Amino acid sequence: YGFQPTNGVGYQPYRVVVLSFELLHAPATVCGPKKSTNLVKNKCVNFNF
Amino acid sequence: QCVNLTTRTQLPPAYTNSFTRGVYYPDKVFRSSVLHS
Ligand SMILES: *[C@@H]1O[C@H](CO)[C@@H](O)[C@H](O)[C@H]1NC(C)=O
């Protein structure tokens, strides 16, 4: 590419980043930041592990 | 610093029989008496 500053759009350079989330078969890894309250037992509950 | 070690041996390698070896768990997934293919 011979890029030059006086190029019409669609010929100017764009930077690209491709994030690819993969899930092999480990025990866990990085994730978003939730809260992580606590835990309870012997009650019908709505859980996220 | 490395050495010529290899002596030429006329004998070929032998062959044995792997009766039932080399089986692994292809996941970290718990199963309990489930016949899995
Ligand atoms: C043995 O080592 C010498 C150097 O010490 C090397 O010139 C020669 O190629 C080696 N022999 C073989 C068969 O590679």
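Numbers in chain A track Swiss-Prot; the residues on display, in order, are 495-543.
Method of determination (from the header): electron microscopy, 2.8 Å.
Keep in mind that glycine also has a Cβ here, set from the backbone N, Cα and C atoms.
These come from Swiss-Prot:
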MUTAGEN   A:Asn501 to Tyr  Increased binding affinity to human ACE2
MUTAGEN   A:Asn501 to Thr  Reduced host ACE2-binding affinity in vitro
MUTAGEN   A:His519 to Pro  Increased resistance to human covalescent sera neutralization
VARIANT   A:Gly496 to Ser  In strain: Omicron/BA.1
VARIANT   A:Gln498 to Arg  In strain: Omicron/BA.1, Omicron/BA.2, Omicron/BA.2.12.1, Omicron/BA.2.75, Omicron/BA.4, Omicron/BA.5, Omicron/BQ.1.1, Omicron/XBB.1.5, Omicron/EG.5.1
VARIANT   A:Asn501 to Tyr  In strain: Alpha/B.1.1.7, Beta/B.1.351, Gamma/P.1, Theta/P.3, Mu/B.1.621, 19B/501Y, Omicron/BA.1, Omicron/BA.2, Omicron/BA.2.12.1, Omicron/BA.2.75, Omicron/BA.4, Omicron/BA.5, Omicron/BQ.1.1, Omicron/XBB.1.5, Omicron/EG.5.1; May enhance affinity to human ACE2 receptor
VARIANT   A:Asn501 to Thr  In strain: 19B/501T
VARIANT   A:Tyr505 to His  In strain: Omicron/BA.1, Omicron/BA.2, Omicron/BA.2.12.1, Omicron/BA.2.75, Omicron/BA.4, Omicron/BA.5, Omicron/BQ.1.1, Omicron/XBB.1.5, Omicron/EG.5.1
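A map of Swiss-Prot features onto the structure.
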residue: A:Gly496; record: variant position; DSSP class: coil
residue: A:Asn501; record: mutagenesis position; DSSP class: coil
residue: A:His519; record: mutagenesis position; DSSP class: coil
Cross-chain proximity of recorded positions to B (CB under 8 Å), evaluated over A:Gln498, A:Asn501, A:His519: A:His519
Neighbourhood of A:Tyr505 (variant position) by C-beta distance under 8 A, where only residues 6 or more apart in the same chain count: A:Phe497
Whole-number Å value for how far A:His519 (mutagenesis position) lies from A:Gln498 (variant position) (Cα to Cα): 47
Residue pair A:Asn501 (mutagenesis position), A:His519 (mutagenesis position) - Cα distance, angstrom, rounded: 47
Which listed residue (A:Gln498, A:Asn501) has most other Cβ within 10 Å, given these are recorded positions: A:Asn501
